[PDB]
Amino acid sequence: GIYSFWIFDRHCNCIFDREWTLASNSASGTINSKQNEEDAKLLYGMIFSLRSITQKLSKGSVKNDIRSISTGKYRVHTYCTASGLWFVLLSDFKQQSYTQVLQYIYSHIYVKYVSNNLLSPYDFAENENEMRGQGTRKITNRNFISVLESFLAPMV
Amino acid sequence: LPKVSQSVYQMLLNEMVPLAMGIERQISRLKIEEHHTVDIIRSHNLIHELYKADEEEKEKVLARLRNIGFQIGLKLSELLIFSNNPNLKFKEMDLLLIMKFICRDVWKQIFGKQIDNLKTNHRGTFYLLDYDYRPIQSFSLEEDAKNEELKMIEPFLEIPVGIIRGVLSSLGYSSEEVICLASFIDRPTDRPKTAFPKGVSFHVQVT
Amino acid sequence: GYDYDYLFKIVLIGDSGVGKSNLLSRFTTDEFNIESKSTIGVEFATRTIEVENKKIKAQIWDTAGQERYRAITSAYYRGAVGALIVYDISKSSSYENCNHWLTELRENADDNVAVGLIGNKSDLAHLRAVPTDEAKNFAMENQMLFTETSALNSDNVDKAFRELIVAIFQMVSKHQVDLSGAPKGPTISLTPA
Amino acid sequence: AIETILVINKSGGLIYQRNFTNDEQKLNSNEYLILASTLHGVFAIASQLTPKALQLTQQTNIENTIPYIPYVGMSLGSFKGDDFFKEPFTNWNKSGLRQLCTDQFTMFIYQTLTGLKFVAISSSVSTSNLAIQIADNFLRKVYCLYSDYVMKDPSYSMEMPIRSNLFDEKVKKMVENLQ
Amino acid sequence: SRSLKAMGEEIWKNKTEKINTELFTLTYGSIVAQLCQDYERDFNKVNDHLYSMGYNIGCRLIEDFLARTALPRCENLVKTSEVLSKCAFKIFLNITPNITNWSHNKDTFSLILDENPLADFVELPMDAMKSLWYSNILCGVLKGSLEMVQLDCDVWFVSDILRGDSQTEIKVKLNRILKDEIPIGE
Ligand SMILES: *C(=O)CCCCCCCCCCCCCCC
């Protein structure tokens, strides 16, 4: 189904980490673990670099955005919003694209339990000194993690 | 009849506790409009500040927010009476009819769901019990910090108290013979569990 | 504009904070994708020069490994026919790391690679910590060209870079020759019946 | 409709950038070198981002084989027959960047065992898995053509720009057939 | 996919919960009235606090707007004007402000509110006849949203029907389209 799920923001800082394992739903879900801080910055570097390549050689008057990126083994499903908030997802092939799934996540989990969640912050880079990739203030909202795990439990 | 999106309305309605703290601090992030600088303070910081500022500061803020709710209820009551036209009289036939009107109409118009069952001691106080309480359905802190949750949502529970107090006003009893208090003592008895764990109870007493 | 005959790969490697980014501020076409250093690990600059009446394109790869680039930084020397080791004469650590950098280049880069030594921020004589004599002596043992560069002393790195490309071109250039009264009239068949 | 084909020699750096679009010419020669080098670097990054689940257990050496299309090529040099190859062949870059999907174009990458890289950009956006097979077959077609008319060339240094006359026109014909 | 307008009525018709306009008027009027009451009726910079409110709520509301519509990022103001004229207001307040007064070099423009649901039926006092705006929250939300789309623009009120002018206008002049951020490591 899937392997890992990542959320970045406008400020080039990874906001959410969820890594999966063998197809048991109650997998080794190390959420926001420091051990994957290394293999998130280079993923963001991949996505930013290929996005720049896509925009540079683009044509028309739409400024296209990358949809998916497949390596030999896995593939990357990416959804970038105008507000600067990237939803990336590692997964085996098995099916065409996850655009509907990522859109549903953005429109019914993040928007509902983070943006409309005035207790929690938004634009997690606060008062400079971590606006440019150097910081960690990852979300730990109870509802976000619970509902997100419930939603991705069938697909794995 | 004209309509407005419920999302923006709920966002505005939640945006009273940050108002209530910010205005009080103004009486007691630098940014430019066009030529003069104005200080803007993030909304989520003000809830933290209201939690951990002072007892008298908290009381002032809660009274202010209750006044806001009172104004909302007072203005809304006249339009509801004009439109739906309940079978109430001015001062008091029985309080049960008044509270039934509130439950059936005011919460239908403000929130998207009719308020749930209500107790009745038949002489004194009335308890209005609401399950899952729409305007805080997406309010959380942390997996472990659960006790902080209840204590730091408490200011948000004043606007419906103000609404009930205002609706009681302009309908006979004024705001001297009526005392109302909200609390989280409610349980999710047997309904399906929602995001927020705790219910809401409105203990309203009149004489 | 695909007129350049040869494409040489050069790597601009040095210690972090030495000032490589300012070092390659001159020999550039200051356009195109800026930054991208932290994304993949390299930023790209190009130069065009004619040597022996033959256009040459030189591509400069200013790699750096901060915390994430262990294997990729090694792979980025896959076919580099040139290297431009950089150190600052302010702190002896940058000069000390030159042997380690040269070890990586000669272990992984292209065989018989032409590699040089650049001394940046030489205008600041206040905090000098590495003498020219020691740097030159270290260059002698390892078959390298050596120079010192500064903002006030500019136009020296350009000449050193051109000279390095000339040294490369005298090594990876196969000799060639300029390959540049036909019958006219109606013919008659002569094939046998 | 493969609108652009470019190839990266062995270590980054561009050596052939013939494109077959009607008239765009938006990118100069200089930027395409940056594009190719960035592609090589992103390939290197993608190699070292396998999930932990697949690193220790692959069990997938049956899907690497590419089924062959009958006449994807056209309608020769050292080769002979109606096509360059009839049999099915195997994938080499099982741990590298393989395509890039975009709503306006799709990039395919085919890496030789030696290190030669062949990149094809197509305007067409197929179930997003058959198109991999089509692209791999076409790119091995182009690689065979390159091995014919670029490797058997006395006046061509290794891993340098491909300034030849037969190779480019024959790949132009080949891409013209495929549409 | 489709025109901005068609997207607007399509989303408004059957992809949104709704609430009565009069309740919205009552709530916002109560907010402004309490602000007037507790701030000693010093109308000079009650407007600043309403602007701060608008900024704060719009910073969250842009997330909902983009999650629903899922538009691309807006580059030039000719397209941004189309967007926030024919879909952004339509989703939330169910109105279609008109666009006129295109400044030179397409730098600025104005939103004309043919109907203002925030101020449906209000009568300001003589004290506030030329001091208060009463719809400052709207321009606050406009810029609070536009900041999150990576473009800075000063927005203010030129006129209002409540004060007695012919029409309500909102000039939305730009300052600079700030660039996206890139990581740095030294
Ligand atoms: C490019 O994507 C530009 C997007 C348009 C800006 C978003 C505007 C959303 C806010 C509109 C105002 C809603 C009413 C608020 C009053 C309470």
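Residues displayed in chain C correspond, in order, to Swiss-Prot positions 7-186, 197-209.
Structure method, as recorded: electron microscopy, 3.7 Å.
Just so it is clear, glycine is given a Cβ too, placed from its N, Cα and C backbone atoms.
Features of the protein shown, as given by Swiss-Prot:
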type	residues	note
BINDING	C:20-27, C:68-72, C:126-129	GTP binding site
MUTAGEN	C:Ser27 to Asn	Binds preferentially GDP
MUTAGEN	C:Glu49 to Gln	Cold sensitive
MUTAGEN	C:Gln72 to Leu	Reduces GTPase activity
MUTAGEN	C:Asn126 to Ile	Blocks nucleotide binding
MUTAGEN	C:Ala141 to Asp	Loss of function at 37 degrees Celsius
Specify the secondary structure state of C:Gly20 (GTP binding site) as given by DSSP, simplified to three classes.
strand
C:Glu49 (mutagenesis position) as reference: those binding-site residues from C:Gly20, C:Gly23, C:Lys26, C:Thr69, C:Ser128 with C-alpha within 10 Å of it:
C:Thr69
So for C:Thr69 (GTP binding site), how many other CB atoms are inside 10 Å of its CB?
22
Could you state the whole-number distance in Å separating the C-alpha atoms of C:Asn126 (mutagenesis position) and C:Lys26 (GTP binding site)?
8
Using DSSP with the three-state reduction, classify C:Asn126 (mutagenesis position) as helix, strand or coil.
strand
These are the binding-site residues: C:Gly20, C:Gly23. Which one scores highest on other Cβ atoms within 10 Å?
C:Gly20
Check C:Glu49 (mutagenesis position) against DSSP and tell me helix, strand or coil, would you?
coil
In three-state terms from DSSP, label C:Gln72 (mutagenesis position) for me.
coil
So which of these recorded positions, C:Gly20, C:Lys26, C:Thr69, C:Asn126, get their C-beta under 8 angstroms from chain E?
none
Near C:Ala141 (mutagenesis position), how many other Cβ atoms are within 10 Å of its Cβ?
20
Which one of the recorded positions (C:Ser27, C:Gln72, C:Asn126, C:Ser128) has its C-beta surrounded by the most other C-beta atoms within 10 angstroms?
C:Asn126
Cα distance (Å, whole number) from C:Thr69 (GTP binding site) to C:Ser27 (mutagenesis position):
10
Which residues does C:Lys26 (GTP binding site) neighbour through Cβ under 8 Å, counting only same-chain ones at least six apart?
C:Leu18, C:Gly20, C:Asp68, C:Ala70, C:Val92, C:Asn126
Quick one: give me the count of other CB atoms within 10 A of the CB of C:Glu49 (mutagenesis position).
24
